[PDB]
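Q: I have a structure here, written as structure tokens, and I will follow up with some questions on it.
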Amino acid sequence: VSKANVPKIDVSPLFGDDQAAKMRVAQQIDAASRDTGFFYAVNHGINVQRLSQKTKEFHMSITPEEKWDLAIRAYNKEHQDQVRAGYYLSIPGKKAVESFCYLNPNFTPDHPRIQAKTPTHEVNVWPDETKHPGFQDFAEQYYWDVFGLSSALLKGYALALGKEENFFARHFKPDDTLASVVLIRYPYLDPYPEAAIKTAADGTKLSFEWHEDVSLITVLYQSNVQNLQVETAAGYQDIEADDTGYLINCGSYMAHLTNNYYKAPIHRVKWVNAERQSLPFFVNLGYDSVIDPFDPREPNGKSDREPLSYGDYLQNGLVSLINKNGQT
Ligand SMILES: C[S@](=O)C[C@H](C(=O)O)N1C(=O)[C@@H](NC(=O)CCC[C@H](N)C(=O)O)[C@H]1S
Ligand SMILES: [Fe+2]
């Protein structure tokens, strides 16, 4: 299988005030977005080793009792309000992956969207502090650290598209973003259950089938175990692992907004019998954010797509994905 072109882009100018340097970053983002659709963000400023250590400590110490107590509705009918946030359980013998999802820490019981019980907004659930000292605080701070990186990246994408740098970022705000963190555990298992292994039409053993992301962009930390593949005209290609960088790609909202100038790349997860982490941040806008679709290939910038609200986009997409590839 050939290796995918995934360049490493030094994104540090996007945090500063050197506008020319920022355009040179934007060109690299443009190039990667028009090629395979992936790049690694390097010099991003985030302590990923500490993220992976705190995440390991949580995954390896949470107990079965705690998983039920935090479980989303799909696993625990008592928890009707938890569609998105909480624990996603494994099924020994059938489903290997397990994960924990949390949303904007500002979605508190007094937040006006929580009061209105607006879809896709939830108050996060957390384990007991004494059993997981430091974990909630760590995870909440991680949310804001990756939010800051994501805001810088959105400035780069906006420049790359010929827009002013706050074109996306002005819709990405601490008080209302629908962005989520997922702390995914892919375990080592001996024997590994065949029912937990899917098989692609080409024969490749998979843990998660082909999909486009439900996001504006995805900002991903993973361990140094190769597993991702991207579909290109060349066929599926392997994305090399880099546990020092953030793997970045566009989701299908970006594809809508840009009339597919920046495609949401189709990708999938190969089956690997290895204990590893996958820690995506899904960059979602606010529930009522609307960006007028455009097309940077057309002289007048005009597109024949209708405007779509982020909240409608997100609620439909999350359901569709579960229907396509199954409840994670
Ligand atoms: C790089 S790979 O595609 C990332 C990863 C994986 O399996 O490692 N994936 C997931 O997990 C899949 N994504 C989802 O199921 C969407 C989760 C959305 C989330 N529960 C939310 O409420 O925001 C996909 S995006
Ligand atoms: Fe994905």
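In chain A, numbers come from Swiss-Prot; the residues present are 4-331, in order.
If you check the header, you will see the structure was determined by X-ray crystallography, 1.4 Å.
A Cβ is built for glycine as well, from the same backbone N, Cα and C atoms used for every other residue.
According to Swiss-Prot:
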type: BINDING; residues: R87, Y91, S183, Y189, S281; note: isopenicillin N binding site
type: BINDING; residues: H214, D216, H270; note: Fe(2+) binding site
type: BINDING; residues: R279; note: 2-oxoglutarate binding site
type: DOMAIN; residues: 176-288; note: domain 'Fe2OG dioxygenase'
type: MUTAGEN; residues: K98 to E; note: Strongly reduced the catalytic activity
type: MUTAGEN; residues: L223 to I or V; note: Strongly reduced the catalytic activity
type: MUTAGEN; residues: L231 to T; note: Abolishes the catalytic activity
type: MUTAGEN; residues: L231 to I or V; note: Strongly reduced the catalytic activity
type: MUTAGEN; residues: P283 to L; note: Abolishes the catalytic activity
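Could you place these features in context, so I can see how deep they sit and what lies close by?
A: The local packing around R87 (isopenicillin N binding site), expressed as other Cβ atoms within 10 Å of its Cβ over all shown chains, amounts to 20.
In the three-state DSSP scheme, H214 (Fe(2+) binding site) is classed as strand. Its Cβ taken as reference, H214 (Fe(2+) binding site) is surrounded by 17 other Cβ atoms within 10 Å in the chains shown.
Counting every protein chain shown, 19 other Cβ atoms lie within 10 Å of the Cβ of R279 (2-oxoglutarate binding site).
Other Cβ atoms within 10 Å of the Cβ of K98 (mutagenesis position) number 17 in total over all chains.
Cβ contacts within 10 Å of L223 (mutagenesis position), excluding its own Cβ and spanning all protein chains shown: 22.
Taking Cβ-Cβ distances under 8 Å and a sequence separation of 6 or more, the neighbours of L231 (mutagenesis position) in its chain are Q225, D241, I242, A244, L250, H270, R271, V272, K273. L231 (mutagenesis position) falls within a strand segment according to DSSP.
The Cβ of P283 (mutagenesis position) lies under 8 Å from the Cβ of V184, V185, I187, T221, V222, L223, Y224, each of which sits 6+ residues away along the same chain.
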Q: Taking the centroid of the Cβ atoms of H214, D216, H270 (Fe(2+) site), which other same-chain residues have Cβ within 8 Å of it?
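A: So the extra residues in range turn out to be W213, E215, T221, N252, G254, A267, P268, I269, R271.
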Q: Checking your reading of the structure: which of the binding-site residues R87, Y189, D216 lie inside a 10 Å Cα sphere centred on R279 (2-oxoglutarate binding site)?
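A: Close binding-site residues: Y189.
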Q: What residues, ordered by sequence, lie under 8 A Cβ-to-Cβ from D216 (Fe(2+) binding site) and sit at least six positions away in the same chain?
A: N252, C253, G254, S255, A267, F285
Q: What is the number of other Cβ atoms found within 10 Å of the Cβ of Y91 (isopenicillin N binding site)?
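A: 22, counting other Cβ atoms within 10 Å of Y91 (isopenicillin N binding site).
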